[PDB]
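Structure record follows, encoded as structure tokens.
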Amino acid sequence: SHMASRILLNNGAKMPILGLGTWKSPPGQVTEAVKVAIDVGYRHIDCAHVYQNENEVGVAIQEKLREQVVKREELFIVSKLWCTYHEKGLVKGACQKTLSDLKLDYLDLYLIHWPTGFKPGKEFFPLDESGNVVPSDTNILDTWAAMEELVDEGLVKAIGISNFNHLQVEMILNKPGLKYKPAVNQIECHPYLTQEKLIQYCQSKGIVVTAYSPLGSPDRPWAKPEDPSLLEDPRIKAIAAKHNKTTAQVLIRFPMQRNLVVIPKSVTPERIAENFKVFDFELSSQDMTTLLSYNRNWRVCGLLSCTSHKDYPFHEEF
Ligand SMILES: NC(=O)c1ccc[n+]([C@@H]2O[C@H](COP(=O)([O-])OP(=O)(O)OC[C@H]3O[C@@H](n4cnc5c(N)ncnc54)[C@H](OP(=O)(O)O)[C@@H]3O)[C@@H](O)[C@H]2O)c1
């Protein structure tokens, strides 16, 4: 369908363009979700410590390696450093906890989950008595140097960023003494948040973009009935019908044809399989431009408790 399965990163490794998301996947369902995903062809799993389910994801990965369904070199496992671990002295241990939970001896890609650092401690969103999230004084550049050390210690094959705006990406690219460029910027992207400006910037610098919440995250905890719904949008349903595909399949193919990686989440076996069957059809340029036209700058993930943080990413236009 004029679509290779992997994209070349600026560390020389290849990354599968379709992966399985795991945010909100219940711990009692995610082991089977990941097992099914690997069985039906997925080779990329998107994880994070803050999702609280890496142990269970790891059970699935380990079982499929033990069964010899896949080899480790064929898998591309991604995780993310949470905001309460941006300190120099905490990054390695945070990575190692993720490795130990996923039962891996390296990650293919490790991302700074958000540009905002928070006060270390047990709470993922540490609060002051008035409800503000308590920042860390550690900046993007020192956290990046700590990520570079993980490459040099063999814990991770690639490092990258997530939810960084273009000026924050530029700050790393301009970092004095930069050793490794970010390989990936993982950002929200779908027809209601099309991200043309940030995508063009990242791609022009050789940074691969991964699109998260490609279906509009209908299970996001803060969903409201009046919010727009990609899966129910009749205009998108019409494009899907024309191609004899589901709306979800169109929503997954869309970023693929923009040279993006995409990570739809499901714990439903039939949908996991459905969502992978997107290498057998092509959207026209006209379809692509039509889908782009639906942009309304609508965000699933606004990190709304952190809008005063000095490194909050979404005040900038892009
Ligand atoms: N870097 C970040 O800050 C960040 C932020 C958000 C997301 N992410 C990553 O991106 C992943 C994907 O985003 P997301 O979880 O927000 O949402 P999403 O992938 O846009 O949507 C997931 C929802 O769609 C449903 N669904 C999946 N396939 C479907 C299909 N074929 N037909 C109908 N409904 C379908 C799922 O239901 P069932 O599971 O019940 O089948 C679930 O409710 C996350 O899981 C996470 O890995 C990263």
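Residue positions begin at 1 at the first shown residue.
Structure method, as recorded: X-ray crystallography, 0.9 Å.
Keep in mind that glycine also has a Cβ here, set from the backbone N, Cα and C atoms.
Here Swiss-Prot flags 12-21, 213-275 as NADP(+) binding site. Around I263 (NADP(+) binding site), the C-beta neighbours below 8 angstroms that are at least 6 residues distant in the chain are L18, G19, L20, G21, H44, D46, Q186, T210, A211, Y212, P214.
Over all protein chains present, the Cβ of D46 (mutagenesis position) has 26 other Cβ atoms lying within 10 Å. Recorded in Swiss-Prot as a mutagenesis result, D46 to N (Swiss-Prot position 44) carries the remark: Reduced glyceraldehyde oxidoreductase activity.
Under its mutagenesis entries, Swiss-Prot includes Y51 to F (Swiss-Prot position 49) with the note: Complete loss of glyceraldehyde oxidoreductase activity. Non-local contacts of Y51 (mutagenesis position) by the CB criterion (under 8 A, 6+ apart in sequence, same chain) comprise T22, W23, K24, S25.
For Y51, the entry in Swiss-Prot reads active site, proton donor. Secondary structure at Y51 (mutagenesis position), as computed by DSSP, is helix.
Listed in Swiss-Prot is the mutagenesis experiment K80 to M (Swiss-Prot position 78), annotated as follows: Reduced glyceraldehyde oxidoreductase activity. Shown in sequence order, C47, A48, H49, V50, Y110, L111, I112, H113, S162, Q186 are the residues of the chain, 6+ apart in sequence, with a C-beta less than 8 angstroms from the C-beta of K80 (mutagenesis position).
Quoted from Swiss-Prot, the note attached to the mutagenesis of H113 to N (Swiss-Prot position 111) states: Reduced glyceraldehyde oxidoreductase activity. There are 20 other Cβ atoms within 10 Å of the Cβ belonging to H113 (mutagenesis position).
Positions annotated as substrate binding site by Swiss-Prot: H113.
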In the structure shown, which of the binding-site residues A223, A273 has the fewest Cβ neighbours within 10 Å?
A223
Quiz question: given the binding-site residues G12, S213, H243, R253, which has the greatest number of C-beta atoms lying within 10 angstroms of its own C-beta?
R253
So if I take the binding-site residues (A223, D233, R253, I263, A273) and measure from each Cβ to the nearest atom of ligand 1, which come out below 6 Å?
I263
